[PDB]
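Q: Structure provided below as structure tokens; questions to follow.
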Amino acid sequence: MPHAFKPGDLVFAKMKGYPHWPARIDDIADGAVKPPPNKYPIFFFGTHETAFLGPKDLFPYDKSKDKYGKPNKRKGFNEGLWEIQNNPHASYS
């Protein structure tokens, strides 16, 4: 049965106006800005942007990849597909 989300989990993350996007739940570095309550720091693959999202917008990667893991014209998307499949836990600093 599912646990709560934790850092390192892989997802497709949904934001209004964008396709479901390959992403991970990030850690918060020591000294870094924390997310609001009930939000997680989401690192989007490809764009390498962070937004704060709740569970309603996070779709576990294993379950969702057959639906959402397809090329998209949007900037950074296809790079993001490579990153999530091939090195999802790397440093993208």
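This deposition comes from X-ray crystallography, 1.6 Å.
Placed from the backbone N, Cα and C atoms, the Cβ positions cover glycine too.
Sharing the features that Swiss-Prot gives for it:
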MUTAGEN   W21 to A  Loss of interaction with histone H3K36me2
Q: When you measure from the Cβ of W21 (mutagenesis position), which residues in the chain that are at least 6 apart have a Cβ under 8 Å away?
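A: The answer is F12, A13, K14, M15, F44, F45, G46, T47, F77, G80.
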Q: In three-state terms from DSSP, label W21 (mutagenesis position) for me.
A: strand
